[PDB]
6 protein chains.
Amino acid sequence: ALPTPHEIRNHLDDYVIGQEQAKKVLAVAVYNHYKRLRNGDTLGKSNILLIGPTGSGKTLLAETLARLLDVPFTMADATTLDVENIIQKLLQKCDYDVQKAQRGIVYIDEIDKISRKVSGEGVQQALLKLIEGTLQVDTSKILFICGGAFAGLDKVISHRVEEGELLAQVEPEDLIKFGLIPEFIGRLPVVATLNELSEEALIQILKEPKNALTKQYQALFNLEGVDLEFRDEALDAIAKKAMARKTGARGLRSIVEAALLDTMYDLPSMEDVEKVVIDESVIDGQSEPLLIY
Amino acid sequence: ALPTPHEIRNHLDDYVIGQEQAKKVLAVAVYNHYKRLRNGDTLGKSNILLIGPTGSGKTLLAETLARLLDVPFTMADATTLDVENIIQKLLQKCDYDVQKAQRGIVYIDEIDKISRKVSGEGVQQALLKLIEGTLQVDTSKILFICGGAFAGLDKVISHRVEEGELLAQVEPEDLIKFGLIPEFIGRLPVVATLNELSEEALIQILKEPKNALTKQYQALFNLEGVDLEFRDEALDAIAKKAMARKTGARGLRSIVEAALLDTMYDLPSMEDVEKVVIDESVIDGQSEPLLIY
Amino acid sequence: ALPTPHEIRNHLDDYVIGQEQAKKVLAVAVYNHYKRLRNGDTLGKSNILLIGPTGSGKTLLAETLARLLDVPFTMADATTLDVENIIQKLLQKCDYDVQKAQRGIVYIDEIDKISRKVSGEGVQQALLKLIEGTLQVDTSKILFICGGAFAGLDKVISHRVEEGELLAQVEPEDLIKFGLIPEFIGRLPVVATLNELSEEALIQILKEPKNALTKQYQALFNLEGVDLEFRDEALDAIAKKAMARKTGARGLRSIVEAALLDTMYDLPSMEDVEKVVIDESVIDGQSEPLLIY
Amino acid sequence: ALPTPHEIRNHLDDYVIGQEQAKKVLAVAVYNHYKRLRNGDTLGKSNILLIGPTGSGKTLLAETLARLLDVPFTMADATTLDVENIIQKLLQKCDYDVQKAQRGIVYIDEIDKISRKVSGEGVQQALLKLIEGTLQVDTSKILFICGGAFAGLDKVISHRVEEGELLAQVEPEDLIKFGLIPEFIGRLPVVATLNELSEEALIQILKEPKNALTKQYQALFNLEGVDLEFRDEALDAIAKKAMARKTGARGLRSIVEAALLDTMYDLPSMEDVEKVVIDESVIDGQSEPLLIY
Amino acid sequence: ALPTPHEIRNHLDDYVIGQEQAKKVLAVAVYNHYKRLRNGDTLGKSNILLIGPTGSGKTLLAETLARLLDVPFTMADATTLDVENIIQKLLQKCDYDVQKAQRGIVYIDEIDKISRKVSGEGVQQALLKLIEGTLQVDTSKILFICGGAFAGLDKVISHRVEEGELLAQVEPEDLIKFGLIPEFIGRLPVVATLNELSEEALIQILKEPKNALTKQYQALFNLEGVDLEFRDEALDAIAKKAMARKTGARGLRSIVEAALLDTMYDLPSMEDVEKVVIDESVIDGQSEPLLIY
Amino acid sequence: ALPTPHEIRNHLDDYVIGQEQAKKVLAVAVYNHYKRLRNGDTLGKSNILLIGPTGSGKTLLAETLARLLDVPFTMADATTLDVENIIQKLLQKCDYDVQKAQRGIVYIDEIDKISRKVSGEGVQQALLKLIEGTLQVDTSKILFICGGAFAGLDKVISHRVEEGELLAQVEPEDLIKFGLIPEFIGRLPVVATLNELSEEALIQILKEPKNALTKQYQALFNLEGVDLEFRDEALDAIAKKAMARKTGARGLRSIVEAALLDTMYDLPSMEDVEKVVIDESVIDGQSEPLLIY
């Protein structure tokens, strides 16, 4: 039984934060893709193009969709572009089941990088042959999600319409001028755009997601018999630390690990009830976390 | 029993719109090719060269011909040019049946791109060896359709005769000056030219074809128990939207999907009789489609 | 029983027109080659170098010789130069029979193109190793015919002797200065030169050959129950049309096909005795061919 | 039973000298990695980035960790970058056991060398695909330690904070400006930095380690029945000799071998109790080592 | 039983003309090589370096030696330089018999071409590894003959000693300055030099050799029942014709074939006793050869 | 039973002349390497770096060591740098015995050539991976001897210390500045240096070695029943001849062969007691060698 786009967007809220619009677009595009396959067509390729800054959650979204639909997923990088190698990999994680491999999803990262603005354009066209569809499996059935930051894109759109509000006005012609070929863009009808993650959102990233850092460590400490408590001040501190380094959400783990290093070192050598991480432990880094016996 | 060129052109009208002349040329060229094969020659290679703007329907035509004659078809891109790889692929979709693979059709896209005006010319000659004919299958039997936009071609013809009226005056020498070698052009006797698709034709593209967008979605909505109605105003609106973006017919799906996004999102969560898409839903994009219970 | 050079030249007159001298040279060279093989040598390599403008009939001659002697034939292009690949191909069309593959003929096209005037010279020498002879088959036994237009050749010969009369004065040293290495030319003792095909010869090309265009179409129409009649005016018209385009004999089919397009389209939908193609049908292209019921 | 980070750092003191902080960081990072694997996650990649001058003991540390945890180890050089070849090698030393190969450790040397400040960045991204995880083994499970000297790094950090004290202030953004891509650095949360080895430490290097030079030779002489005695003066002499040549600890063996050459030459031809190496034997090199019968 | 150098030089006189000195050098070098092998060494590599103008008979000599000693022979071109490929080829013509393949001879042509005066020097060294000796066969046993024209060599020798008299003064240092590496020249102890073939020698080339042109054709005509007679005037005429074209002995066949073309054409269509070729038939080319019934 | 360094140096005196110091260094380094292996370590890699002019006897030494210890030996050229190919070759001459192949010796020639002063440095590092140790055989066990002339080395050492006396002052830092990477030099602790062979030594080279030229020929003549006598004058003459050509010891065979050519030619055709080579036979080359019946 296929999950309504509602159920899809709902489950996406459990792994990714914000980007509600993009999650609606993806939810619909996805539902329609598998709704179209399960009825043997008779229809739209329904291929998707994700346009959002780095560390916005594009890859996470693609993966999440795959899991939510218990469907064979595989990544690939447009820079390393062998095109059929992606397919054999999809079969590898699919137990070599042709049909289940056709229901699969394929995420291509850094698409904006192959925009000729020779070999690059050649890749667009070579990969394009897949998008259409031709191991004996056909690539017509599999859904394609093409991520990318598209740096210069924010500019071309502005030179026409006259960041989020600007990416909403995105048009296929903007992608053309950017460096993508028409025949390639025409294969990516569904364009979902993500916003740059907010700073408070950072805190939500450390908390809300079912795989948030705090939850992982609270679990690591949990199998130690110890309860880890992150005070909101500490979480805000981590957010700021991450912003000052411009590392976005990618530089969150590098902060938490460094903050809980000493504590995780001599933790198994202790007997106490819980450890409490205050802001003083993060920002200053000089103060040791509160210990409770 | 071979279908008369009439039957062929007739069935081509069911997938492609306009290009009636090109469909006559293709119909004849095709009929003669398979009429020549089924009589074991004793004759003309009867190979075809499609010359039309991008998104004119060249690829669609080639595919359509293949299906109409239940004959093994395969594409290939002149830019990615391994030459025999195309053949093995033709055998892949042919169940490795030598004879049926010889009856096959092969479409080569972006031929105008390999026109030297070194490696490019080398490809013309390498691919030329196939056109003639030499797995054990011979490539003499298979029909070759070479598509291409031929941008500069419109110019050279003008510098001689002194867009459609100009492409009709096309001559093998024009292709020579364009960048094609004589021995290669002499293998493509049949030259069918397509016109740039008209704007009203756009509307016909959304309606007439048996795989038109409207029909696909009406079907997607149909298995939902809902009847989708496209008012002509909405279709004209879509046409205009596509023209303003210069994306031609390639930018039609990107419009329809965006227009039916919200509706397809919360459709499975509703119970009503039919949805009616008005022009207000397309152009303005602000108005939601009419809902009927 | 080996055919006397007379019988050979006689049968060559049935496929190729003119080039009588070249056909004498080839006839002798060929007879001597197979007369030398059938007696296990004890002798001259008797390898041949064809020098004639494009579309003169070099390839046709080579093929014709092969068929006339029921001997395994295969082509190859000096531009695509893997050298032993030609051999395996010769075995492919020979049922992998070593001896019959040694009796084979090998035509190398565009030899004049590999004349260094690095890699090119390297090909001359690599291919030279074959010419001498070394799968287990030896390439000493097989006859080598190396075609080529040799554009600049007409000039060097003139700078020495001081087009046909000039190509008759051809000397190994002329080929040296052209761009061929001595050790390579010394392997091609037999040099047959062809003349540029005459305009009236064009008409003869449309008629005389046993595979002439007129005969093929008269046959295509023949299995339709219809008799096709080409009036000499129409044939002369076709000749002129071909000359104005400088496409030589390569641009003949492209004319005839275009002329019989409409007629072949609605032919199977008619019931009449014969169609007669007049000059008005070719030159003007406006007049439809005479129809007789 | 997993060894507490204490036990880990303790055993690391038996092979590597100094770098106590780095050994704490590595100990924790390691303990957490295998503590996370043995509980089937539910967590942090816990990948490590070693930043220390050449001959600081980075490679030694990685190897030591591997042995201490009886886990399949393999090296690889970022300059020679085939990416999956490292994996097959890890399987080679793992008896092709998928699970045990997933518990493995992989050290990548000269990471600072691939910092683009095209192909280099491509390697970062290609290797990045491994770090994440995709033979059928998944590379997500295996721990990655990326060594490197990072010459210019000492500078960029200084241009921000305004050698050890400077490397302690290291930040992900410093690595960014250095030449590493964000998505790559975000995969290396754990950053352990080593100091340039001290000169007295040199003496400790010749003595303390369980594989110290003195111990090896004392053993080589030991199976000769002879006791080798290194006087502290000789060890200090060796230290100085090594410093004057700037060869660091890499130029220690080249000194000891040269010092014990003559003695090891005519040793098996003697009968005595022990040989004693004085400073006079090292610095001067003129004096022969004390011999005792 | 090994043939004395006398017997060797004697048999060499039956295929090659002149170059008596070179034939003495080769005879000795060869006798010593196989005299050294048949006694399992205990000695000199006894490798040979042929230095003579093109078409002097270097390749012919090497081949002749091989046949005379019923030993597996194979050629190779220094320009096409895969090094072990030569070996597998030697095994191909040796029935894959290791020992008999070790007794083999290997001729390398155009050695003077690989003289660096990067890749070239690399080939010298790569091929050098063979010369020394390392399929399981060892290349130490096989004799190496390295031919070459060495154009500039005639000059360097002159700049030192201060063409035949000059090539006799050849020294290893001359080859060094020419472009050969010392370690390579030291592997070619035996240096045999050939003179530029004389013009009267040309006539001897057409007569004396057991494979002379006259003998081949007299045989071709012989199996026709006809006796071919070459008058000395005709042979001298052929010699002159060849000299005027500077094609040396390589341009002899190209003359004889052209002279006997017409006659060999209508020969099988005649009944007569013998044909006699006079000078008038060659030089003038206008007069037909004398026919006798 | 392992041979004491004395026995080793003693046997080395039977093949190589002079270089006594280098033979002591090699003897020790070797003894220690196999003394360390036969005791399963517990120790020093004990890898060797030969530094001597071309034709000094580096390769000869390496080979000699291998034979003396009945251990699998194989060469390799740093210029041709596939790295594991050397290993498979070592297994080829080792009957594919893993253990015996680990006891093997590997000589790398022209190491000084790969000194970057990109690909070159890459080879140093790739080959470095072997030196350390990782077919299933480990390369840690096998001994590595890296030869090389190191031309510029004589200079850098001079610019520091302020040819033999200079090469004795060699230091790892000198090799660094030369073009070798630290991590590579640290793997070659044992540095043995050879002197340029003396002119009188040349005579000793023709006499002393158990494979000296004189002994080989005296043996070649010996199986002829003839005694060959080299008068010291002739040997000195050969020495001078070799020096005038600067070919060193590499140009000795090229002299002796040329001197005994005629004599070896008509030797098997004679019956006499002995031939005596005087100086007149060598220098003048005009006088024939004394013959005694």
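All residue numbers given for chain C refer to Swiss-Prot; the residues shown span 63-104, 110-148, 157-192, 202-218, 236-263, 283-413 in order.
If you're wondering, the header gives X-ray crystallography, 5.0 Å.
Yeah, the Cβs are placed from backbone N, Cα and C, and that goes for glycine too.
Feature annotations, courtesy of Swiss-Prot:
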BINDING   C:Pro120, C:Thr121, C:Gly122, C:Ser123, C:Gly124, C:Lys125, C:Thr126, C:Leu127  ATP binding site
MUTAGEN   C:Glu185 to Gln  No ATP hydrolysis
MUTAGEN   C:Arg370 to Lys  No ATP hydrolysis
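If you draw a 10 Å sphere around the CB of C:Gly122 (ATP binding site), it holds 21 other CB atoms from the protein chains shown. Recorded residues C:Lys125 (ATP binding site) and C:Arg370 (mutagenesis position) have their alpha carbons 13 Å apart, per Cα-Cα distance. When the alpha carbons of C:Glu185 (mutagenesis position) and C:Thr126 (ATP binding site) are compared, the span between them is 11 angstrom. Rounded to a whole number, the distance between the Cα atoms of C:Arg370 (mutagenesis position) and C:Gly124 (ATP binding site) is 10 Å.
Chain B comes close to C:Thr121, C:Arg370, taken from the recorded positions C:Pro120, C:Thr121, C:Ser123, C:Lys125, C:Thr126, C:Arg370 by a C-beta to C-beta distance under 8 angstroms. Reported as a whole number, the C-alpha separation between C:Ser123 (ATP binding site) and C:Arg370 (mutagenesis position) equals 10 Å.
Across the break of 8 residues that separates C:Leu148 from C:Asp157, the C-alpha atoms are 7 angstrom from each other. Excluding C:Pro120, C:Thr121, C:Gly122, C:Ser123, C:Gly124, C:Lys125, C:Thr126, C:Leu127, which define the ATP site, the same chain contributes C:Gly119, C:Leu128, C:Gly248, C:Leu314, C:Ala369 within 8 Å (Cβ to the Cβ centroid), listed in sequence order.
Shown are the binding-site residues C:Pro120, C:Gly124; the one with the most C-beta atoms within 10 angstroms of its own C-beta is C:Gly124. Using a 10 Å Cβ-Cβ cutoff, C:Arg370 (mutagenesis position) registers 20 neighbours. When the CA atoms are compared, the binding-site residues lying within 10 A of C:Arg370 (mutagenesis position) are C:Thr121, C:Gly122, out of the candidates C:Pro120, C:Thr121, C:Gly122, C:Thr126. Counting every protein chain shown, the number of other Cβ atoms lying within 10 Å of the Cβ of C:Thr126 (ATP binding site) is 18. Of all the binding-site residues given, namely C:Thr121, C:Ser123, the one with the smallest number of surrounding CB atoms inside 10 A is C:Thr121. As deposited, the model skips 17 residues from C:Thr218 to C:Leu236; the distance between those two Cα positions rounds to 11 Å. The number of other Cβ atoms within 10 Å of the Cβ belonging to C:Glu185 (mutagenesis position), over all protein chains shown, comes to 19. When other Cβ atoms within 10 Å of the Cβ of C:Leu127 (ATP binding site) are tallied across all protein chains shown, the result is 18. Its Cβ placed at the centre, C:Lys125 (ATP binding site) has 25 other Cβ atoms within 10 Å.
The model of this deposited entry stops at C:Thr104 and resumes at C:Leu110, leaving 5 residues out; those two Cα positions are 7 Å apart.
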